[PDB]
Amino acid sequence: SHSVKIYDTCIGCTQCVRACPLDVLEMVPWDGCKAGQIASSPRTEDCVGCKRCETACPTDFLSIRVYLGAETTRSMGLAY
Ligand code: SF4
Ligand code: SF4
């Protein structure tokens, strides 16, 4: 698992929207879900790159951006 930006990658696995004691992967405006809302991380104001998510969808999507333990230079967690 790598990166977890705001993507409309959701099917109904529940995963990703569970492993997060900080509550990052929240509900966003989408047009595909039963409630036209995709589980993404819009307000990542709270998240110090913890080890929980590591399950952002099957990766079938997840725009090729990479982030999780990738750069951690300016977006480490606070520096951002
Ligand atoms: S690092 Fe932790 S708080 Fe941040 S997205 Fe992953 S599970 Fe949620
Ligand atoms: S891993 Fe991908 S399908 Fe599953 S709950 Fe998260 S967004 Fe939805």
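Throughout, chain A uses Swiss-Prot numbering, with the displayed residues spanning 2-81 in order.
Quick check of the header: solution NMR.
Using the three backbone atoms N, Cα and C, a Cβ is placed for every residue, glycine included.
Annotated [4Fe-4S] cluster 1 binding site per Swiss-Prot: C11, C14, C17, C58, in sequence order. In the three-state DSSP scheme, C11 ([4Fe-4S] cluster 1 binding site) falls into the coil class. Sequence-distant contacts (6 or more apart, same chain, Cβ under 8 Å) of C11 ([4Fe-4S] cluster 1 binding site) comprise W31, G33, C34, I39, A40, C58.
Classification of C51 (mutagenesis position) by DSSP places it in coil, neither helical nor stranded. Sequence-distant neighbours of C51 (mutagenesis position) (same chain, 6+ apart, CB under 8 A from its CB) are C21, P22, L23. Residues or ranges marked as [4Fe-4S] cluster 2 binding site in Swiss-Prot: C21, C48, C51, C54.
Here Swiss-Prot flags 2-31 as domain '4Fe-4S ferredoxin-type 1'. Sorting the domain '4Fe-4S ferredoxin-type 1' (2-31) by DSSP state (H, G, I as helix; E, B as strand; all else coil) yields 0 helix, 4 strand, 26 coil.
Annotation source Swiss-Prot lists domain '4Fe-4S ferredoxin-type 2' at 37-68.
Using a 10 Å radius centred on the Cβ of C14 (mutagenesis position) and all shown protein chains, the other Cβ atoms total 12. One mutagenesis experiment named in Swiss-Prot is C14 to A, D or S, and its note says Generates altered FB cluster (in vitro).
One entry in Swiss-Prot concerns the mutagenesis experiment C21 to D. Its note says: Unable to bind PSI cores (in vitro).
Annotation note: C34 (mutagenesis position) sits in a coil segment as assigned by DSSP. Within 10 Å of the C-beta atom of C34 (mutagenesis position) sit 15 other C-beta atoms, taking all shown protein chains into account. Among the mutagenesis experiments that Swiss-Prot reports, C34 to A or S is described with the note: No measurable effect.
Per Swiss-Prot, mutagenesis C51 to A, D or S is noted as: Generates altered FA cluster (in vitro).
As a published mutagenesis entry, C58 to D appears in Swiss-Prot alongside the note: Unable to bind PSI cores (in vitro). Reduced to three states, the DSSP call for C58 (mutagenesis position) is coil.
Checking the recorded positions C14, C34, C48, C58 against ligand 1 with a 6 Å cutoff on the Cβ atom leaves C48, in sequence order. Here the Cβ of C17 ([4Fe-4S] cluster 1 binding site) has 22 other Cβ atoms within 10 Å, regardless of which shown protein chain they belong to. The Cβ of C21 (mutagenesis position) has 18 other Cβ atoms within 10 Å, all protein chains considered.
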